[PDB]
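Everything below concerns the one structure shown next.
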Protein chains: 2
Amino acid sequence: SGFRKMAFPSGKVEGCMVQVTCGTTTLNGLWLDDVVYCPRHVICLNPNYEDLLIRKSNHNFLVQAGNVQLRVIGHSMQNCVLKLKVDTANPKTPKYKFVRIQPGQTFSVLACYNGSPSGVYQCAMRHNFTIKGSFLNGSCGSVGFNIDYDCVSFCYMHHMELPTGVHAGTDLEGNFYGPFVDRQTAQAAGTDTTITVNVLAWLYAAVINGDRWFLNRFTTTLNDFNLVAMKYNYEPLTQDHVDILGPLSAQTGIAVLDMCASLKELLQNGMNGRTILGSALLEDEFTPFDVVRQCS
Amino acid sequence: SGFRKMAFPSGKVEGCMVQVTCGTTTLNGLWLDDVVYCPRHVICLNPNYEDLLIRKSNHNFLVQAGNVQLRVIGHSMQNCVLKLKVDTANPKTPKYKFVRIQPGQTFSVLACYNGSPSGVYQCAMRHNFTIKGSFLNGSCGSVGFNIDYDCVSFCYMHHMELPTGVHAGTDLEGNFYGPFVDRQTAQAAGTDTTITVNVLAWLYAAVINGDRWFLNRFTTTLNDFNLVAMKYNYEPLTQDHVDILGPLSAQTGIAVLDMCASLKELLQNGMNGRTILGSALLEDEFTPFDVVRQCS
């Protein structure tokens, strides 16, 4: 029993983190086989990165894995990421993939500074392609990931903090999530919504853990729910979402549209001083998979 | 910017986790140098553990580190923990200490099953010596820890889930936190309180991150605050707590007793629909050290 924001064990990723210094700028890089991946900002209001890279030499890049220095033998740019070819393959390279994630999906972040891991936490990709992280100066190049069996699926490399204090970055091919750029500029994200399917998954987690006070005998229709959903800035619920919640509905014996009637009531009336899984708010950063993984 | 429940990177602990099987019972163990530490329950309503251990042989203990089997060459009991001497020193043994923590202090938990890490999260030791964890059957032997520099301070080994769904365990010398025993019985914890000094630390984290709506021009006395604190089941605030919050008070320019007047107002009036660091409740599982570590 119990339900926590739970990150993946970070050890496989810790063994890949290095420090990359170019001139006066230091940030983090990801060392997989004989390539180090890092934000291209390490070579700097609006840079001409192609010009800046042509003017670099391999010896300008100082790459340190712990104490050991790795020598750069080649460099190339891929969108907003640099690929530094090094003379040594990382012996701790796990099985891995570069996967781009969808809004509403979660991942673990290993916050890293000067190439040294600092902490681990869970994030969700918001529908406006930001994440609500915890990052200080020098965190550029920290990565987000999921683990399946022994395989690390890297999905995020950190680049930017927005004026609102949320964070923006790229996938590991260097393509930004959302309408952001890697420049020293103030950038605004689009409007965000609440991830409805995750709220429902978390209500199922609560029932599995013994929180039932919000249940009711009523069932609603998908469309009557969405009418109420649009009013409170919730993502419209779809049949595929209903299908994805099937396993949790089966385990608890509570049909999805039955749970939707509970959510509608919570949106209209609040919690009236009560809490769900220790929260006084409706939590939307647990996916259905996250609940099944942790509750089973 | 941003403030998250942040665990320590778990890699140093992952390399120490093994599986211990005795008869039909399997749980997790902690492999440091040539000793495996695990809950003594692995040898089982009220066992006579001294009798049960005398009847065991080294060859009854199946210890597996990944695929590799470790052979037990000796065994002894230390309070509620077994020490299994093995023929191989763990080559990944980090610098480490066994430290017992105080109520109100936090640590990271690496939830482990069949010797394999599953996830990482932060916990606080409550004043009733329970933790609000996330643990399923087979999680016995999972450990909690803090990291300072390169040194792992192990503080918790998991044994028990209470009927209320909170968790109980021992330090790594096998001595339980709180009035609990390692038996298949329903056990109740004492009454709990809210960790006042941590709530204040978290209010400082909020100010550092730009949440100021709860501030006010008023200052209170320590005793007038505690009169209100006792009414809402908060731990009495002491001068040492005030001293510990000094660095955060200095960074924000908000005196501790000034912040106490804000907390008193929040206790009496609530938040009136607003949130602090994404929460609609007063959060008490961040220590002053946790805030400084993450905000700096």
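All chain A residue numbers match Swiss-Prot; in order, they span 3264-3307, 3313-3564.
Structure determined by X-ray crystallography, 1.6 Å.
From the backbone N, Cα and C atoms, a Cβ is placed for every residue, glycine too.
Around A:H3304 (active site, for 3CL-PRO activity), the C-beta neighbours below 8 angstroms that are at least 6 residues distant in the chain are A:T3288, A:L3290, A:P3315, A:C3408, A:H3427, A:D3450. According to Swiss-Prot, the active site, for 3CL-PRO activity annotation covers A:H3304 (among others), on the basis of experimental evidence.
What Swiss-Prot says about the natural variant A:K3353 to R is this: In strain: Beta/B.1.351. Secondary structure at A:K3353 (variant position), taken from DSSP and collapsed to helix, strand or coil, is strand.
As annotated by Swiss-Prot, active site, for 3CL-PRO activity applies to A:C3408 (among others), with the evidence given as experimental evidence. DSSP classifies A:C3408 (active site, for 3CL-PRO activity) as coil under the three-state reduction.
For A:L3468 to V, Swiss-Prot lists a natural variant annotated as follows: In strain: Zeta/P.2. A:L3468 (variant position) falls within a helical segment according to DSSP.
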Under 8 Å by Cβ from A:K3353 (variant position), same chain, sequence gap 6 or more:
A:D3297, A:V3298, A:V3340, A:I3341, A:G3342, A:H3343, A:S3344
Determine the straight-line distance, in Å, between the Cα atoms of A:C3307 and A:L3313, where 5 intervening residues lack coordinates; round to a whole number.
10
Could you check what DSSP calls A:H3304 (active site, for 3CL-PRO activity) once collapsed to helix, strand or coil?
helix
